[PDB]
Amino acid sequence: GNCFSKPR
Amino acid sequence: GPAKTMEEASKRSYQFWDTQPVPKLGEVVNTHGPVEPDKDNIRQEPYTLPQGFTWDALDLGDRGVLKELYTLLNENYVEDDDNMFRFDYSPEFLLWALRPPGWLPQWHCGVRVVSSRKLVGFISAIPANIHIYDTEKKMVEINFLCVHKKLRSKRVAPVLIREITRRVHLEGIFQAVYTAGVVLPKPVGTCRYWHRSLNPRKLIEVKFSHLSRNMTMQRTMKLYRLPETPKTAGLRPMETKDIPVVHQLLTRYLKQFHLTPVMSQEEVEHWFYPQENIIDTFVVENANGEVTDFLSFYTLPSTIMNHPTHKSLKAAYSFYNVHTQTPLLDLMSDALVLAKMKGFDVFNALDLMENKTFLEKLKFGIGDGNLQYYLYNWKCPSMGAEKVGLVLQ
Ligand SMILES: CC(C)(COP(=O)(O)OP(=O)(O)OC[C@H]1O[C@@H](n2cnc3c(N)ncnc32)[C@H](O)[C@@H]1OP(=O)(O)O)[C@@H](O)C(=O)NCCC(=O)NCCS
Ligand SMILES: *C(=O)CCCCCCCCCCCCC
Ligand SMILES: [Cl-]
Ligand SMILES: [Mg+2]
């Protein structure tokens, strides 16, 4: 599956 | 107990993955090839599910069944690390991702509650030809592994994985490629997500991003402001007449990377021909009428959970970007402008292929999410992100 990332 | 970092993964027992033909986390791979030989007889019976649950292949051409799958994923699929956002793959996007050329109905593998018929689990395979170092192999891409929240930690995901493995084996395919946010045995490549704010006010209000160390909102809006129109001469949306040259450009461009798809011209049509709110592809047609470059990005919004005012973030995901005459930096700059024009709140891109050459310059910020790349039943040395040349949905 894809990965849900947000700005560090 | 999933592991997000390699540190937390080294201290993990993998009861399921230890039984699978994948390398262990510890070992380093010095060879190239299958972990185990092809099987010449395959289990004919579906794997046993817990009592009260049954397999059901999902006909996504049935609008009602497609909407059941939309809802399963909308309510139970991947979330960010802090459980504030969840992917919101649209129905029409799911059709695009799950019915490429060669798709098979038995590879849309659903789990239902026997009594209610409620859809509570899913996994998918699609065929793909994969180039891995010096080998081209027919594989599958695994995607959309999802277990209903109420069904979790009951070992349903290992059953889904074994069942899709079985159904892929029945078609004579013994390798697969897939990604995950978590660390599993054993990544062939680790890619990092980066994010380019397009609507910073909204991103900060929903706590997708935060104000930088010493910056005001007003400064943040000015920092991320974009031109109104792209600058590259002769940029226009991809048309049917461009399918061959886009296939040609892509094939030649991908040869420099170590893990790539090998697409037919029909697959290029499927994956790149523009569909509103799914996939956007723009080509550069120069002063001689020749297509020399193209950019593409897919549409993947997310749900903003538990928020009274903002309910969704519209995100564009960098897909494949091929440059032969236009600098990649200019191409990606026009990609940002086009995404902003189309109403996107953020533009995401991985640090794979040559993306590191533009991420910082175009004001992308590093993300908190790694995307690990994996192969099933194939040994090969791991590679840097810049040699990964494969993007999934
Ligand atoms: C990921 C998900 C299917 C796992 O199901 P679960 O009920 O929480 O975990 P289970 O009890 O069924 O089984 C755990 C096994 O599955 C493994 N596993 C967990 N997540 C996995 C993933 N994305 N891919 C492959 N295997 C995974 C675990 O490592 C474990 O195996 P192990 O003993 O070798 O460590 C479920 O958490 C889910 O639907 N999450 C939201 C959507 C999602 O994350 N999809 C996969 C994106 S990569
Ligand atoms: C994201 O949803 C990807 C989750 C992948 C789960 C593991 C898949 C392992 C390979 C199974 C197919 C093997 C075919 C020979
Ligand atoms: Cl289908
Ligand atoms: Mg394909």
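Sequence positions for chain B are given in Swiss-Prot numbering; the residues included correspond to 104-496, in order.
Quick reminder: no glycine exception, Cβ is built from N, Cα and C everywhere.
Shown in sequence order, the list is empty: the chain has no residue 6+ apart in sequence with a C-beta less than 8 angstroms from the C-beta of B:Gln118 (tetradecanoyl-CoA binding site). Look at B:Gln118 (tetradecanoyl-CoA binding site): DSSP puts it in coil. Annotated tetradecanoyl-CoA binding site per Swiss-Prot: B:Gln118, B:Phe119, B:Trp120, B:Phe247, B:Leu248, B:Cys249, B:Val250, B:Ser256, B:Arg258, B:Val259, B:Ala260, in sequence order, evidence recorded as experimental evidence.
Experimental mutagenesis is annotated in Swiss-Prot for B:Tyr180 to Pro, with the remark: Abolished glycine- and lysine-myristoyltransferase activities. Neighbour list (B:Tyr180 (mutagenesis position), Cβ cut-off 8 Å, at least 6 residues apart, same chain): B:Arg189, B:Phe190, B:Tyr192, B:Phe247, B:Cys249.
Quoted from Swiss-Prot, the note attached to the mutagenesis of B:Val181 to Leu states: Reduced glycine N-myristoyltransferase activity. Here B:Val181 (mutagenesis position) comes close to B:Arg189, B:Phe190, B:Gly284: these same-chain residues lie at least six apart in sequence, with C-beta atoms under 8 angstroms from its C-beta.
Here Swiss-Prot notes a mutagenesis experiment, B:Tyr192 to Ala, with the remark: Reduced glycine N-myristoyltransferase activity. Secondary structure at B:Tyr192 (mutagenesis position), as computed by DSSP, is coil.
The mutagenesis experiment B:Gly492 to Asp or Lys is recorded by Swiss-Prot, whose note states: Reduced activity. Reduced to three states, the DSSP call for B:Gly492 (mutagenesis position) is coil. For B:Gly492 (mutagenesis position), the number of other Cβ atoms no farther than 10 Å from its own Cβ, over all displayed protein chains, is 21.
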Filtered B:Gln118, B:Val181, B:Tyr192, B:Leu248, B:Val250, B:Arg258 - recorded positions with C-beta under 8 A from chain A:
B:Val181, B:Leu248
With H, G and I counted as helix, E and B as strand and the rest as coil, say where DSSP puts B:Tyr180 (mutagenesis position).
coil
Please list residues from the chain of B:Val250 (tetradecanoyl-CoA binding site) whose Cβ is under 8 angstroms from its Cβ, counting only those at least six apart in sequence.
B:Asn179, B:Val223, B:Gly224, B:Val259, B:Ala260, B:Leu263
Taking the residues the record says bind tetradecanoyl-CoA (B:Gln118, B:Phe119, B:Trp120, B:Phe247, B:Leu248, B:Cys249, B:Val250, B:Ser256, B:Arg258, B:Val259, B:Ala260), how far apart in Å are the two Cα atoms that sit farthest from each other?
22
Among B:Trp120, B:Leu248, B:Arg258, these being the binding-site residues, pick the one whose CA is nearest to that of B:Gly492 (mutagenesis position).
B:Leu248
Based on a Cβ-to-ligand 1 distance below 6 Å, what subset of the recorded positions B:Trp120, B:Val181, B:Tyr192, B:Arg258, B:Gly492 would you report?
B:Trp120, B:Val181, B:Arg258
